[PDB]
Amino acid sequence: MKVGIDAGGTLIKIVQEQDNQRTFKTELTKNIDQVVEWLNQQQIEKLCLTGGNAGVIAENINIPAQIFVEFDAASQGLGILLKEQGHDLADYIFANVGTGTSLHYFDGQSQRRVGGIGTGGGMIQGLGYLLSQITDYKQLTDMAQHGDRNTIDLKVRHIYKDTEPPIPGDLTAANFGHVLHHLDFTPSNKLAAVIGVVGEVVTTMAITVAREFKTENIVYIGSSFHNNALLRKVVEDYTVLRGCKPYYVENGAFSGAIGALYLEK
Amino acid sequence: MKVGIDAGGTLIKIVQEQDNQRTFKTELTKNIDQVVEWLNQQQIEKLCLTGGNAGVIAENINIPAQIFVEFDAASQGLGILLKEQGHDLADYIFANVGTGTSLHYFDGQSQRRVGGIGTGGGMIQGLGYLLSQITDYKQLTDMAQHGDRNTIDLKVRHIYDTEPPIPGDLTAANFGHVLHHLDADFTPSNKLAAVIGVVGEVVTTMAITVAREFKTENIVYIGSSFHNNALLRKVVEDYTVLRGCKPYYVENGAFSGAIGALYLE
Ligand SMILES: CC(C)(COP(=O)(O)O)[C@@H](O)C(=O)NCCC(=O)NCCc1ccc2c(c1)OCO2
Ligand SMILES: CC(C)(COP(=O)(O)O)[C@@H](O)C(=O)NCCC(=O)NCCc1ccc2c(c1)OCO2
Ligand SMILES: Nc1ncnc2c1ncn2[C@@H]1O[C@H](COP(=O)(O)OP(=O)(O)O)[C@@H](O)[C@H]1O
Ligand SMILES: Nc1ncnc2c1ncn2[C@@H]1O[C@H](COP(=O)(O)OP(=O)(O)O)[C@@H](O)[C@H]1O
Ligand SMILES: [Mg+2]
Ligand SMILES: [Mg+2]
């Protein structure tokens, strides 16, 4: 029984490894006390930790464990998942959309963090609550899927009216830029708008560093995508529209947890 | 007299050259017909137009107008103002924070658009409205200046008693602290500071990124989004300096396109 844990800002991602068969488990970071409780009802050969709240588990537990830096673990665990699912990428950008967003360039050998931005799942939840007073994640994201962004977001065509614009008319020109023109807004529409801006910024920054480091492959991981097809859709379609190849990975959110186990030896 | 006009998504910038004197004027883009009726009264030697709404002006007036693309006009005006204000820059990014944001790299001889994002002035107004119900720009910005982002934004140190792999004071996630502070009723000022906060962080991030890519330490910020918004300017200025780049703000920078259309011929 080997256990990899990525204790991040919002979710604790738990990977158990036993007989080459891995099981996946997730807890809220708010419930970190229940993860410690659970760990001590377990027999564990090796415990491998990563992410911001790894210290909290490390100090509150009796058994020995080892801490690894999340950027390396994510990069190592991601690489493992990609290969198992049939993707042979000599290089790629990967964007880790957790509570916040961290961007890395994997050159084929190692990773380097090339950027980051505070627009992630934290903002989806945070700004989502402020606009809808919903706290429940499933409730929030499900509702957002029905949303229409037309009355909230402003497109290039809306600025350029009938004159042909210098860049595609369909692009978002300003997020939340149509609001002051439609003053006569449902939580669906508002929540979809929040997810939309988060998506478009992440994709923008991803595509920019992808171009900077001369690769067309962009991989998107993080729990921010779970139960949120709209976010996934917003990211993939713009990646494609800029001539890059988006990649999604099953259990991609557990890259840090798996990478920790791999970094351990 | 001579008249240059940048008719944008939110503001119409008007530069009047008469008797060796410049007059800088702003009218709301909702009042475009009003601007049109003013142009028809006037004695004008040369009318030069740019921006998305330039076409609405041209088809409604009774004199000829020369139309140019706002990217080329913005660049020409900015290079004029820069040289006039003592600046001798070999190369730079210029970040145009208008209704939306457009990023450009000036190599010495010409500009090329290197990216954009819909986080800008129009987001500040629309999103600000949803969180406060304030539709008056001046009320919106004034209110936001005394805002405190502490209880709303999530920093890197808050995710990590551990030493983080990147500086702890940085924003990890905008609005990422909201779920932790549910009990607090969030003041309009504090919410609006965080709106301005995320807009400033995204644009500055992208401008720093493209600056690194095109190998320039100079980033010139323009656009009327900075008008009456010390917070935005500060957010953008401090983080540009934070990342080892030189930020430049230009007197009449928001009128770059209006000036530049008069000198693009
Ligand atoms: C911190 C962390 C690695 C933690 O991983 P996780 O818990 O999985 O989200 C991840 O959230 C992250 O990379 N967040 C974004 C950190 C970042 O690169 N911020 C730059 C955006 C920014 C731009 C301007 C800023 C600023 C911050 O602080 C003040 O001025
Ligand atoms: C269009 C315009 C030049 C108009 O000038 P102005 O009125 O001076 O702000 C300016 O607002 C601008 O550059 N806006 C941003 C356009 C852009 O580069 N968008 C990319 C961000 C984006 C990312 C993903 C998207 C998307 C848009 O559309 C849906 O999918
Ligand atoms: N069951 C859930 N509870 C809360 N947030 C969730 C859940 N499922 C997905 N999320 C989303 O995932 C985000 C966290 O993503 P993750 O990659 O786990 O980041 P971290 O490593 O910071 O925990 C949340 O902010 C939210 O947008
Ligand atoms: N008088 C004003 N009324 C409304 N918004 C203003 C005003 N002055 C400055 N702004 C801000 O500047 C933005 C417009 O910037 P600008 O560069 O003029 O954009 P555009 O070229 O699209 O008109 C607005 O979205 C708003 O945030
Ligand atoms: Mg994480
Ligand atoms: Mg403009």
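Chain A is numbered as in Swiss-Prot; the shown residues are, in order, 1-184, 187-267.
Per deposition record, X-ray crystallography, 2.2 Å.
Every residue gets a Cβ built from N, Cα and C, even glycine.
These features come from Swiss-Prot:
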- A:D6 to A: Abolishes enzymatic activity. Fails to bind ATP (MUTAGEN)
- A:6-13, A:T99, A:121-125, A:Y137, A:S225: ATP binding site (BINDING)
- A:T10 to A: Very low enzymatic activity. Still binds ATP (MUTAGEN)
- A:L11 to A: Less active protein (MUTAGEN)
- A:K13 to A: Abolishes enzymatic activity. Fails to bind ATP (MUTAGEN)
- A:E70 to A: Abolishes enzymatic activity (MUTAGEN)
- A:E70: active site, proton acceptor (ACT_SITE)
- A:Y137 to A: Very low enzymatic activity (MUTAGEN)
- A:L263 to P: Very low enzymatic activity (MUTAGEN)
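The Cβ of A:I12 (ATP binding site) has A:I5, A:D6, A:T26, A:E27, A:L28, A:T29, A:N31, A:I32, A:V35, A:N53 as same-chain neighbours under 8 Å, each 6 or more residues away in sequence.
By the criterion of other Cβ atoms within 10 Å of the residue's own Cβ, the least surrounded of the binding-site residues A:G8, A:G122 is A:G8. Applying an under-8 Å Cβ distance to chain B, the recorded positions A:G8, A:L11, A:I12, A:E70, A:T99, A:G122 reduce to A:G8, A:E70, A:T99, A:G122. The number of other CB atoms found within 10 A of the CB of A:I124 (ATP binding site), across every protein chain shown, is 28. For the mutagenesis positions A:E70, A:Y137, A:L263, a Cα to Cα distance of within 10 angstroms from A:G8 (ATP binding site) holds for A:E70. Among the recorded positions listed (A:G8, A:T10, A:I12, A:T99, A:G122, A:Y137), A:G8, A:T10, A:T99, A:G122, A:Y137 have a CB atom closer than 6 Å to some atom of ligand 3, in sequence order. Per Cα geometry, A:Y137 is the residue among the mutagenesis positions A:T10, A:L11, A:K13, A:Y137, A:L263 nearest to A:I124 (ATP binding site). Considering only the recorded positions A:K13, A:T99, A:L263, A:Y137 (mutagenesis position) has A:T99 as its nearest partner by CA-CA distance. Spanning 2 unmodelled residues, the straight-line distance from the Cα of A:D184 to the Cα of A:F187 measures 9 Å.
Highest local Cβ density among the mutagenesis positions A:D6, A:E70 belongs to A:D6, counted as other Cβ atoms within 10 Å over all protein chains shown.
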